[PDB]
Amino acid sequence: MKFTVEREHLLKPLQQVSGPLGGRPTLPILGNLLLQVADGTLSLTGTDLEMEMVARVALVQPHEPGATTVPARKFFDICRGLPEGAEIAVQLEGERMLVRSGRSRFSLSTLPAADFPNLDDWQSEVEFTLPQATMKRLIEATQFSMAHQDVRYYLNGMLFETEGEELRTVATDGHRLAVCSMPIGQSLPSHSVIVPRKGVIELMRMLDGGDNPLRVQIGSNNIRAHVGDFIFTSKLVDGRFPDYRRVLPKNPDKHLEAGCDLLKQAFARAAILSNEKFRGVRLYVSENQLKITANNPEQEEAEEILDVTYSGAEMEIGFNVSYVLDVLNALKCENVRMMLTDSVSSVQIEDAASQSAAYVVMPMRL
Amino acid sequence: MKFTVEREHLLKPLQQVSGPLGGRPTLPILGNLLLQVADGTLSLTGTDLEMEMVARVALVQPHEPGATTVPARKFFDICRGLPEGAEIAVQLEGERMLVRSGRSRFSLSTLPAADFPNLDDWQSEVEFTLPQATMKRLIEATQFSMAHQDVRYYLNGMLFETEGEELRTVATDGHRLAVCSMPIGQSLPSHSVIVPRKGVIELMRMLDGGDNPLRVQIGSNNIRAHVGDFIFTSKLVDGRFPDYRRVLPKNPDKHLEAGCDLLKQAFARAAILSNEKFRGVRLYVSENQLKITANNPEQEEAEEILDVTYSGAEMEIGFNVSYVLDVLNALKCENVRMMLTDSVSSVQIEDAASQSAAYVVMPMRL
Amino acid sequence: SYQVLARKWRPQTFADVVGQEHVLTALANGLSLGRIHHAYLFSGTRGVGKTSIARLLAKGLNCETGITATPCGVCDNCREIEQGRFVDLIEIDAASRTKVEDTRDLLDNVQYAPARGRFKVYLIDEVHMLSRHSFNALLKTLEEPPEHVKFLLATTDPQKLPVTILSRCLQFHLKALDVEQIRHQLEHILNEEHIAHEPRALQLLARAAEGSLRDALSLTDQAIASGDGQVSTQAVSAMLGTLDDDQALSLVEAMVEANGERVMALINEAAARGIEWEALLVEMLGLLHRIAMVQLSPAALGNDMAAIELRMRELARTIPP
Amino acid sequence: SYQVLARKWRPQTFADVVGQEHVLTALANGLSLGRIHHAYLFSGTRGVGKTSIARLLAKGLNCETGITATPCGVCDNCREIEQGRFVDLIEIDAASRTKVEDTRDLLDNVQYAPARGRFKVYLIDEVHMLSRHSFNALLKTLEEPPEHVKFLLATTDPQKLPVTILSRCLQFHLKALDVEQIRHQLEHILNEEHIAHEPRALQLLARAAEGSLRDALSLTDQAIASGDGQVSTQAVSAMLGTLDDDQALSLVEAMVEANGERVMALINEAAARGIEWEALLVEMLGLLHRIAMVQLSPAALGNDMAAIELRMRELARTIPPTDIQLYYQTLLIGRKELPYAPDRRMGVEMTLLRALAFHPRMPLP
Amino acid sequence: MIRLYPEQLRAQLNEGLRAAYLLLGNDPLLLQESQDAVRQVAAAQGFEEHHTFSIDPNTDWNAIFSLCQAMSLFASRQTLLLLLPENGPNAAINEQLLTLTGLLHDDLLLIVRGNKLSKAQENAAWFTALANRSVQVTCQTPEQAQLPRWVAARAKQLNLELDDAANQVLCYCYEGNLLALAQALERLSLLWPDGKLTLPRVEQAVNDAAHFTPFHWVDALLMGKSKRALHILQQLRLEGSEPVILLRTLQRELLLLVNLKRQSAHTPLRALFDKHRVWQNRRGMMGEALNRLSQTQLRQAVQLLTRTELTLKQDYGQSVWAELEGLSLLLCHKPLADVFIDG
DNA sequence: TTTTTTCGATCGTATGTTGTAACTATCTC
DNA sequence: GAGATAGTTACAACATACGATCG
Ligand SMILES: Nc1ncnc2c1ncn2[C@@H]1O[C@H](COP(=O)(O)OP(=O)(O)O)[C@@H](O)[C@H]1O
Ligand SMILES: Nc1ncnc2c1ncn2[C@@H]1O[C@H](COP(=O)(O)OP(=O)(O)O)[C@@H](O)[C@H]1O
Ligand code: ALF
Ligand code: ALF
Ligand SMILES: [Mg+2]
Ligand SMILES: [Mg+2]
Ligand SMILES: [Zn+2]
Ligand SMILES: [Zn+2]
């Protein structure tokens, strides 16, 4: 079982797999990583019983099938110690593996690979492939609305829905809603799943500049994404999610159109004297006029006036400036359309150019 | 009290006077800039109970005399947030400040200007003028030698001495002493003062490479610097600075002229090969030869041999790598001259071309 | 649609406050004379009305008609204070604002003059929940506050406050309201609300209130809900007055007379009626205790159970202690 | 615009200070002889005058005329110090500045020489609230104090401070003011304020002060407010009754005297206040136990019961031990039975009546 | 190693200096006085620079080693002070001290201040190596018996006339706290320049600041001084000491007394003391305690202790101190009506 | 010539270390 | 003269140690 490894190739995958691994083992073998050889590739896998990450590296020299477990810390230290450019020779000799770095021979303890909690058989309920750009855009536009720590555990993640030839990401936290839709060009069964925060953030982290498409397959209880030479597998909350379309206001009478940059600057300027803890502002909308008022616990007040395209009845609405600013920043467009019904109803925000993504904010009642 | 200015003109003085001001001041009023309109000028003052910065701006618009205070951070943020090219009109109404910019309005709370602390007037002892480049060179030459934090407070600052037509800067930290001198060009009474680290840092920050002359006034316990439209006042630390003249060797018998770049690169290579902390570096000098060896206990003695222009009696001396590296880096030239008397004696280093800058270092005891 | 009685019937003037005559008189005298201190602490049981008195004092201090012991209640300042919108009435929730960072911020923002009113009144509620660091930070500010700053404190457990804080304040301890005052207040409120009521229902509600008037109002709301718009004796007895029936006294008399058959018949009748057994034992114990008190002091029995007074007195004359 | 008596009336000279004779005499002698320690610490109870004495010492040190025991109070330095506007007087409030970065900025400013005064006094109040690293920095500064810098420290609980700071400072402990001194000070203040008063009212206020003159002034203000500009004995009695908290000892005394009416009145008063009944029983049991201990030996009581020491000692002298044991047993049984009683007030009343009249029958072998 | 006492350091320093000095003890006053005297003598001999460090694994030894190896620009004969941790040196600290010992030279003067070292802590390679050229100072707080002698010596040194009654009052009020005694003496001298310290003068300028330990309380109980025991218990309560330590300290002595009294009827007392390995000085006190009370006592005391422990743990009560006072009186010759014992 | 105390669950203050995002400076196009 | 890449500073989140209260 002779394996020749180059430090340059081995460096980055080792750090990637060791990333999720933490100091606290919680199990004798959890800290250890599984190294296996199949055909002409070597797979290094690491998991913490919640998420699994496996990286594959091509092999050219002749070899035979095998699989073992190696501690992560010792292997990382050995790799770091060796000078850059060194070639590592790894052999299997009994219960302890042999590492031959030049004239230095090291014996590393090996635990049986049959006891490693690694998934053996995978069944895909729905599988597809997409460019990294689309997935990155959807995640970036829908991530900021996820709840962090809430009693409603089903709100602590992102809802991925495949419908016909459309992929939809939904995020909610009880006060704001973000929905994004994008065509995929393939017909898929109607299916909805929930991915927790950890899976989404890990997927975003591992995702890089669009070079090759990534393939995502979702089964009964798990989701596995393969990109380049990495595969990341996670499990799902499975707690059911509220229907977003119900949350969206029905028949919004009042429509307003404005410039994204002007509104962003106005909100940023008004937020200077806004309440630090609450960050509350008041909007008075009248015919082709929008007045933004901010108050402070120190009795300070700020007022701004802007010109917009509006023709409905005068309205006064309270809002949280931080959420509006986040929505405007994520939207990243030129013209913004706001749909509202009354002073005690949620307000929807979209782009005049296209309706690919929508946001909803619930006003604060004083 | 009212005035009207432009954001472009007012941006620079706000940044200049709001630099040191920050954190939580001992007195709330110390956190507010003092704005005074009078004699067709606007004066912005910022103090920290030990240093004061004053900026003056000319007015070309109708105005009323007055004085008030305004929080630094809020005012700076409001001024910076406005669109470029906008004009700011400020007024005082009741116990509040009203700011207008086009169709944008802001209201701020203020405090009476009477309660604002005022630095006691003092009569200057020695007043003169100096070009910016000379002071920049002095500060650069005599900055790294200061002690960042020492029990002996008087060593924290630096010694500014005037004698005849010479201005001298002295810095020390108990192990190395750096002295620089420049010709003032004017005859002044002899006088020595001590400047704290904060004062010299602020003075260096104030200079912007311009050609405007610097007016320096030194009094009994305070130092004032005028640069263009900026006034900086600082207090002098009380103490008894040690005499630099006695520390300098009276007559070093042994001299060695070498190349600055060669020594600098040799020391850098030794440090890279000797990244381990603790201990110093032992250098043995012989006729046209130098041998540098790391003083590590067990690490391999990767001694380096270099050629120099030396022909005196050979000897071995230990030095701290950091001090020699800092001296070489600060004295940026092509050739250096090192003078010494014996093994147990301070070694002096200067430039073979000019003797303005000198650095004397005590050898590490062994 | 109807708002709760406790919130609706909040005293908006010193005349509407029930009881607490000593504190109201002291505050009125202080305001009239002009001897205004900068630190008031209010203590007592629950529902006595410490917060209401603090709000009334805040209205009195900041009134456009001047510092008066009888605020007008019509000027915009009074209206804003009543609606909880006045800019110069900083209300602090000490229960949530426990960390010393909030106290440091408050003390840092205490020097600026008030916007509209003549004082900047800081009303800290549930002050007993603050950590020691907050108390220590507040010490010096309470010692020498700015002239335009007043501090008002209210708590239920003043025993856990630092001794220095107690020394640095004017203490006012409110006592629990008696039965008669609670009954009169309930009668007045029901008359204003146009709801039918009976005297015994009010008596039972007042007795169950146990000092706290907010408890009385909550029980009145429960009685109104149960009676379907009316406060009847049966409706109140259904939820609260399940006890206090002549059956307990009859059982006590039968036991005293060693009439086993009568006791058994009474037990069977109570079982048929569906009487809680623990409540029956509680009532018997209470009757025995009150008879003992009558034996000790003839004035122990008040008018509350006057209907049975005579009978009780008889049991006091015959039964040895 | 009447001002608070505590705030308005503050000491301005060592003569004005009431009591604390030893500390004032020591400071005056030290100033006269030129023996000035580099660091002073003041300790004591609330309202004893630590801050006032510290400010008077600061005035004395920097007085224009000289380093005098009694500052003139007329020169500019004295007036500025009194108004808190003196250039070289720094009043650090450690309570709101426990952070290290806040204390370091002042210990660094210690370097600069005083602008006007001879010494750059650093008055640190509530020093016991500083953090460990702040204590380390203060220890360094006290280890190397410049000759032109002095430190004044005030703390109610010096135990919290590290022993090193205590060793590197001269301590002064201020005794609790006596009843007569507080009464005389109140009488003088009222006479200077042109407010009518009665001797019994002053005596009651002094007793309620409990050695803290500030508490005495606060109670005087409350009495003036209640009495409508007059310190009448009726108003003071009413206030004390409203805020009285010695009901447990009064109940014990009534039980000893076997007076049912007084017991009932005290129970009603406690019910009005809302005092927890189980806590009341626990307090009564503790009082009985301590009275028994006093009977065993007079040294049972210390400073903890100084407020009610006289009554406890009188009860110990009068009551035979056997009656105390019987009352203790009866109250213990009542506490045991309280949970099962329908009402805690009812249980307390039953227990008190049983102790008054019904003697338990000691079980036979 | 030259062993000395704080009262014999001035003569040794005048005779000459030494490579290193070690100050171990408990009393801060004597330790700081010795430190000040040593530093003053060193400065008189030319030691100008002084540096202080607190021994701590968090603290970096690299700076200390560099300072030891480095030489000052315009100074010589540096002084280094090390404050040992209260718990005591650790193996890593021992290795660091061993490394430092080699760096020591003539100019460097090392002064170590810290708590007294135990038998295991004293046994150290660096300590043994330095013993050849080290001076150690024993700083133990004097016992109540030795306190009046120290107070009289202090009064004589400061030229103060102190009466026997005043000496006893000062010893009682400030027992176990020498710093308070010194400060009180200074304040009294300032108050009266004449120096005639009569009893009323001391009584009118003294406060209670005594410091005690549970062992003192147990010793007072064995002696039978009810007033002293009550005072010690009150002081312990005021300073905020957990009663668990008091209970466990009392339990051992109570059980030992019970066992000895049970076995005393058949064996000589000396044989029992030898078997139980009791301290020689404690034998007289133990015998007096055994002869003072009979088996009737020391049995109800066990019941009181058990009931107090149960109240503390099961019920989490707050009347522990009252029960402790009652038990203290019971151990002393007192009636103790026994209703509280709940037999 | 030497002796080391109950335990579980919850709340608050202060310091030190690491990682990510936002803003600034320098070199090459 | 402007844009892209690399470096520095500031803010937020996590980890460790110490102290206090009630069941
Ligand atoms: N003295 C009183 N007179 C009339 N109503 C009162 C009184 N005290 C309390 N209440 C009623 O009880 C309710 C709650 O009182 P609250 O402000 O909570 O007092 P506390 O602060 O003492 O709990 C109020 O809404 C008020 O209607
Ligand atoms: N010895 C004293 N003589 C006169 N007044 C005193 C004395 N001690 C305290 N006071 C009064 O107490 C008030 C506040 O004192 P305070 O600064 O709280 O002292 P401490 O710092 O000891 O608490 C002062 O206005 C003063 O009149
Ligand atoms: F609001 Al409260 F007792 F003052 F319930
Ligand atoms: F001002 Al204080 F104790 F109340 F020092
Ligand atoms: Mg309330
Ligand atoms: Mg004070
Ligand atoms: Zn009004
Ligand atoms: Zn004066």
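Residue numbering for chain D follows Swiss-Prot; the residues present correspond to positions 2-366, in that order.
So this one's electron microscopy, 2.9 Å, going by the header.
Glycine is no exception: its Cβ is also placed from the backbone N, Cα and C atoms.
Taken verbatim from Swiss-Prot:
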BINDING   D:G45, D:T46, D:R47, D:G48, D:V49, D:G50, D:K51, D:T52  ATP binding site
BINDING   D:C64, D:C73, D:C76, D:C79  Zn(2+) binding site
MUTAGEN   D:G118 to D  In dnaX2016(Ts); present in both isoforms, unable to grow at 42 degrees Celsius
Message: Can you give me the same-chain residues 6 or more apart in sequence from D:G50 (ATP binding site) with a CB-CB distance under 8 Å?
response: D:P12, D:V18, D:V19, D:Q21, D:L175, D:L214
Statement: Surrounding the recorded ATP site, with Cβ no more than 8 Å from the Cβ centroid of D:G45, D:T46, D:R47, D:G48, D:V49, D:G50, D:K51, D:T52 and those residues left out, we find D:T157, D:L175, D:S213, D:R215
- prompt: Which binding-site residues, if any, among D:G45, D:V49, D:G50, D:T52, D:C64, D:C76 have a Cβ under 6 Å from ligand 4, given in order along the chain?
  reply: D:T52
Message: I need the CA-to-CA distance for D:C73 (Zn(2+) binding site) versus D:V49 (ATP binding site), whole Å please.
response: 24
Message: Please report the three-state DSSP label of D:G45 (ATP binding site).
response: strand
- request: Could you state the whole-number distance in Å separating the C-alpha atoms of D:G48 (ATP binding site) and D:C79 (Zn(2+) binding site)?
  value: 23
Field: Distance-selected binding-site residues near ligand 2 (C-beta under 6 Å), from D:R47, D:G50, D:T52, D:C76
entry: D:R47, D:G50, D:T52
- request: Report, in sequence order, every one of the binding-site residues (D:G45, D:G50, D:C64, D:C76) having a CB within less than 8 angstroms of a CB belonging to chain C; if no such residue exists, report 'none'.
  value: none
Message: Radius 10 Å, atoms counted are CB only; among the binding-site residues D:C64, D:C73, D:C76, which position scores highest?
response: D:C64
- prompt: Excluding D:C64, D:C73, D:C76, D:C79 themselves, which residues in that chain have a Cβ inside 8 Å of the centre of the Cβ atoms defining the Zn(2+) site?
  reply: D:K60, D:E65, D:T66, D:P72, D:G74, D:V75, D:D77, D:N78, D:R80
- prompt: What is the one among the binding-site residues D:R47, D:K51 whose Cβ has the most other Cβ atoms less than or equal to 10 Å away?
  reply: D:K51
Query: Given the recorded positions D:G45, D:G48, D:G118, which one is most crowded in terms of C-beta atoms within 10 angstroms?
result: D:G48
- prompt: When the Cα of D:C76 (Zn(2+) binding site) is compared with the Cα of each of the recorded positions D:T46, D:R47, D:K51, D:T52, D:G118, which one is closest?
  reply: D:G118
- prompt: For D:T52 (ATP binding site), which residues in the same chain are close in space, meaning a Cβ under 8 Å from its Cβ, but six or more apart along the sequence?
  reply: D:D126, D:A155
- prompt: Which of the binding-site residues listed here (D:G45, D:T46, D:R47, D:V49, D:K51) have a Cα atom within 10 Å of the Cα of D:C64 (Zn(2+) binding site)?
  reply: none
Query: Got a sec? Which of D:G45, D:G48, D:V49, D:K51, D:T52, the binding-site residues, have CB under 6 Å of any ligand 8 atom?
result: none
Query: When a 10 Å sphere is centred on the Cβ of D:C79 (Zn(2+) binding site), how many other Cβ atoms does it contain?
result: 23
Query: Do you know which of the recorded positions D:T46, D:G48, D:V49, D:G50, D:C73, D:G118 end up with C-beta under 6 Å from ligand 6?
result: none
Message: What does the structure give for the C-alpha distance between D:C79 (Zn(2+) binding site) and D:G45 (ATP binding site)? Integer Å is fine.
response: 26
Field: DSSP three-state assignment for D:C76 (Zn(2+) binding site)
entry: coil
Field: Nearest recorded site to D:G118 (mutagenesis position) by CA-CA distance, among binding-site residues D:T46, D:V49, D:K51
entry: D:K51
- request: By Cβ count within 10 Å, point out the most packed of the binding-site residues listed: D:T46, D:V49.
  value: D:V49
- line: Once DSSP output is merged into helix, strand and coil, D:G50 (ATP binding site) belongs to coil
